[PDB]
Amino acid sequence: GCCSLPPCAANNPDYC
């Protein structure tokens, strides 16, 4: 998943 990746998690708060 993308939320497991820090740059993505901090990019998509609603998703992650």
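Residue numbers in this text run from 1 along the chain shown.
Just so it is clear, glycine is given a Cβ too, placed from its N, Cα and C backbone atoms.
Among the mutagenesis experiments that Swiss-Prot reports, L5 to R is described with the note: In PnIA(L5R-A10L); 25-fold increase in inhibitory potency on alpha-7/CHRNA7 and small increase in inhibitory potency on alpha-3-beta-2/CHRNA3-CHRNB2; when associated with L-10. Within 10 Å of the C-beta atom of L5 (mutagenesis position) sit 11 other C-beta atoms, taking all shown protein chains into account.
In Swiss-Prot, a mutagenesis experiment is listed as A10 to L, annotated with the note In PnIA(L5R-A10L); 25-fold increase in inhibitory potency on alpha-7/CHRNA7 and small increase in inhibitory potency on alpha-3-beta-2/CHRNA3-CHRNB2; when associated with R-5. Under the DSSP three-state reduction, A10 (mutagenesis position) is assigned to coil, being neither helix nor strand.
Looking at Swiss-Prot, you'll find the mutagenesis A10 to L noted as follows: Selectivity change from alpha-3-beta-2/CHRNA3-CHRNB2 to alpha-7/CHRNA7. 20-fold increase in inhibitory potency on alpha-7/CHRNA7, 7-10-fold decrease in inhibitory potency on alpha-3-beta-2/CHRNA3-CHRNB2, and no change in inhibitory potency on alpha-4-beta-2/CHRNA4-CHRNB2 nAChRs. Counted within 10 Å of its Cβ, the other Cβ atoms near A10 (mutagenesis position) come to 10, all protein chains included.
Non-local neighbourhood of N11 (mutagenesis position): empty, since no residue in the same chain at least six residues away has a C-beta under 8 Å from its C-beta. Record note (Swiss-Prot) on the mutagenesis of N11 to S: 7-fold decrease in inhibitory potency on alpha-7/CHRNA7 and 25-fold decrease in inhibitory potency on alpha-3-beta-2/CHRNA3-CHRNB2 nAChRs.
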